[PDB]
Amino acid sequence: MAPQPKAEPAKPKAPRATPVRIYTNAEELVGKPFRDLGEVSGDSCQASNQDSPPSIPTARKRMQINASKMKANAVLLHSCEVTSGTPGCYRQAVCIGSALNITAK
């Protein structure tokens, strides 16, 4: 006779978590273990319509990238103010929010 062994093969997982989250809820930050860094802004000005449109999500993404490059993972969005009529910056969308990190470990 001859016995029959076996071995369960394991396959490595491939996760892809998102770094920075947008948070319009200060309640969340106050109610969570987080590390304060500094307020970051994302502004997209248009000298002319030749540029790329100053959408709120556009300025928000600029702010998000600025936050992430500041080692932040959460942006406490406060005001997404699009200012218009400014000479030189016909339409400048400025989204301002605090760049924080979450210390949940």
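Residue numbering: from 1, along the chain as shown.
Using the three backbone atoms N, Cα and C, a Cβ is placed for every residue, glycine included.
Per Swiss-Prot, mutagenesis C45 to S (Swiss-Prot position 74) is noted as: Mucoid phenotype. Decreases exopolysaccharide biosynthesis. Within the same chain, residues at least 6 positions away in sequence whose Cβ sits under 8 Å from that of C45 (mutagenesis position) are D51, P54, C89, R91, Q92, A93. According to DSSP, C45 (mutagenesis position) is assigned to a strand segment.
Here Swiss-Prot describes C80 to S (Swiss-Prot position 109) as a published mutagenesis experiment; the accompanying note says: Does not activate the production of capsule polysaccharides. According to its DSSP assignment, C80 (mutagenesis position) is in a strand.
Cβ neighbours within 10 Å of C89 (mutagenesis position), excluding its own Cβ and spanning all shown chains: 17. One mutagenesis experiment named in Swiss-Prot is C89 to S (Swiss-Prot position 118), and its note says Mucoid phenotype. Decreases exopolysaccharide biosynthesis.
Among the mutagenesis experiments that Swiss-Prot reports, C95 to S (Swiss-Prot position 124) is described with the note: Does not activate the production of capsule polysaccharides. In this structure, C95 (mutagenesis position) is part of a beta strand by DSSP.
If you measure from the Cα atom of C80 (mutagenesis position) to that of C95 (mutagenesis position), you get 4 Å.
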